[PDB]
Structures are given as C-alpha cells and as structure tokens.
Amino acid sequence: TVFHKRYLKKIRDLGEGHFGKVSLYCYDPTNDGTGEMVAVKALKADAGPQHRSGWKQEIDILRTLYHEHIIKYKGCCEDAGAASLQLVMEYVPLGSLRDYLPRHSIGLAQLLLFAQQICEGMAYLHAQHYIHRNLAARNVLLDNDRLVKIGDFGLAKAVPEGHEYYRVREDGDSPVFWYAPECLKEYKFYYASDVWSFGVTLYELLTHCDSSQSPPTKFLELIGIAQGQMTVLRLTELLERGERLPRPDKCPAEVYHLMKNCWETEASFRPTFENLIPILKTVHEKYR
Ligand SMILES: N#Cc1cc(Cl)c(C(=O)Nc2ccnc(NC(=O)[C@H]3C[C@H]3F)c2)c(Cl)c1
C-alpha cells in the first residue's frame, strides 16, 4: 500500500518513537476534510546506516503482523527527503496508557482486561517467532475503554527457529528498568524476557502510570543517583538478591503474586504469554 506526501495534512506531533518521530496526519486526497486520520512514524534525516538498517527491519516486522491487539499497518509513504520510508500506521484515538491513565481513573477490572489483551497480542507475536524487547505502558495504546493495542516495534527482533534467545548489544537507549536479569548480565533476550517486561507493564497499570511510582523512580531510590557507570550492575545485584518493585496501592495480593511470578530470576519458572491468557481472563472475571 502506497501513501502520497502531497495528500498528507499535518495536525500535530505525537511523540518520539525509537529511530525517529511520530506525527498526526490527515490523509485527505479529496481535499474536503473527510480523509482518515493516520499516525506517521518517520526516520530522522541525520540517521546513520546502523539506524536505517533497524528502521527497514521495523517496517518488515509490522507488515507481517496481523492481530486485534497489535497496531494496524496501513502502508508506507514516499519520503523524498531523508530517502527513507515513512511508516504509516492506524491512529489509535485515546493514545498511550502512560499518558491516558494518570488523567483517567480506570477501574481494576478494566486494567486486568488490558493486561489480558497485552498477553493476547504478545502470545501471537511469540507464535510468529518475534520478541518485542520494549514492552512498556508508553508503548501500549488505547483505542476505546475496552480495547488495547501494542504500538512501538522499534526494538522488535526475529528469533531464529532453532534458537530460544537473541544476543543484544550494550546500548544507552535500552529500557533497562523493564528488563530481566539475563538481558542486563548475559545480554540474552528470551521469550521469557518479554514476560518480565509485562510484569513491569502490569505494575505501571496498577499505579495508573504515576511517574513518582514509575520503575526508573523506584529502582534509582534503591540504586542511588551517584554510582558512576554501575547503575545497571547495581540493578542486576538487587534483582539477584530477590528485591522487586513494591505492591501498588489497592492492587490485589494474588495479582501482585502473578506480577512476582512474571519477575522470577530463573526464566524457566516464568509463565508464557499463552499461560497468562486463561489466568487473566479468570482474574478479570472475578473483579468485573
Ligand atoms: N516512547 C514512546 C512512544 C511514542 C509514540 Cl508517539 C508512540 C506512538 O506510536 N503513539 C501513537 C500512535 C498512534 N496514535 C496515537 N494516539 C494518540 O497520540 C492519541 C492522544 C491522541 F493524539 C499515539 C509509541 Cl507506541 C511510543
């Protein structure tokens, strides 16, 4: 599917993705204003060959993904400037949960439904032999009060059929506070590593994405802000000692134990996304 730059009418900037920026456009070829609203992710004009290789990979992954809980791929636009492809995706009306939740007091049952939907989209992603590597509330988008979709796949990678993990590099932009100990220490990203990130995401939902309760805030309170290059090493140490993010206010005990099960040190002791779907359906049923 092809989109024309001449028919794209910019409304506002939505935010910063991974390789570039996301903007809100109205694709209006008729010029009457009845055109559809699109979210266009563009690669920055000054990006090197390393980011351009990863950007093409992001588009290839999104194109091959088709799920109700994964952001819909609409097409691509011919970007004459920067000489790259602009990723055209569906506009999710309510936005990220990190922005929506601190302003809208959402019930426990609805939060548990979102977690179930995240697991539904993630199990499909894993069945397609892909890892997300960036599962967080800022990347989970809301369509309506009952529908959730996974948005940013900038760090998503394909795990080969034979292998069970993917070896990662030493990067500054890595969401370390959402990462399992095997990602920080051995630089290995398993399917079980995404489950750890879900637990951290579930923690964010229960806190209603309160920035003073966020994982970088709580972990740096335990690490300390003056530890040189040893922030990640100190983070690895406390996780090895069994220290975890605290139980959120008004969060049920069994739900916190499920969060702690997603946060098991040994990756094999962690439930798969397919294991979490019947569980979260039952948990949501109890609180609805
Ligand atoms: N970090 C990060 C980060 C930054 C951005 Cl921009 C995105 C993203 O793709 N956001 C989108 C995409 C489509 N619609 C909205 N919808 C809205 O923004 C609705 C509020 C109204 F504009 C937000 C993601 Cl998934 C992660």
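Indices start at 1 and increase along the chain as displayed.
Quick check of the header: X-ray crystallography, 2.5 Å.
The backbone N, Cα and C atoms fix where each Cβ goes, and this holds for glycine too.
Residues or ranges marked as ATP binding site by Swiss-Prot: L14, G15, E16, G17, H18, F19, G20, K21, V22, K41. Counting Cβ atoms from all protein chains shown, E16 (ATP binding site) has 11 others lying within 10 Å of its own Cβ. Look at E16 (ATP binding site): DSSP puts it in a strand.
Experimental mutagenesis at this site is recorded by Swiss-Prot as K41 to R (Swiss-Prot position 930), annotated: Complete loss of catalytic activity. For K41 (mutagenesis position), the same-chain residues that are 6 or more apart in sequence and have a Cβ closer than 8 Å to its Cβ are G17, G20, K21, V22, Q86, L87, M89.
Recorded in Swiss-Prot as a mutagenesis result, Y165 to F (Swiss-Prot position 1054) carries the remark: Reduces basal catalytic activity and abolishes IFN-dependent activation. The 10 Å shell around the Cβ of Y165 (mutagenesis position) contains 19 further Cβ atoms across the protein chains shown.
For the mutagenesis experiment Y166 to F (Swiss-Prot position 1055), the note given by Swiss-Prot reads: Reduces basal catalytic activity and abolishes IFN-dependent activation. The 10 Å shell around the Cβ of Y166 (mutagenesis position) contains 19 further Cβ atoms across the protein chains shown.
According to Swiss-Prot, the experimentally introduced change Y256 to F (Swiss-Prot position 1145) is described as follows: Does not affect phosphorylation state and enzymatic activity. Cβ neighbour count for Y256 (mutagenesis position): 18 (other Cβ atoms within 10 Å of its Cβ, all protein chains included).
DSSP assigns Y287 (mutagenesis position) to a helical segment in the three-state reduction. Long-range Cβ contacts of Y287 (mutagenesis position) within its own chain (separation 6+, distance under 8 Å): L108, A109, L112, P252. Experimental mutagenesis is annotated in Swiss-Prot for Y287 to F (Swiss-Prot position 1176), with the remark: Does not affect phosphorylation state and enzymatic activity.
With respect to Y166 (mutagenesis position), the closest of these binding-site residues in Cα terms is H18, chosen from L14, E16, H18.
With a cut-off of 6 Å between Cβ and the nearest atom of ligand 1, the recorded positions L14, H18, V22, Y166, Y287 reduce to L14, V22. Each residue in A42, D152, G154 lies on the same chain as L14, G15, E16, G17, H18, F19, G20, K21, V22, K41 and has a C-beta within 8 Å of the C-beta centroid of that ATP site, without being one of the site residues.
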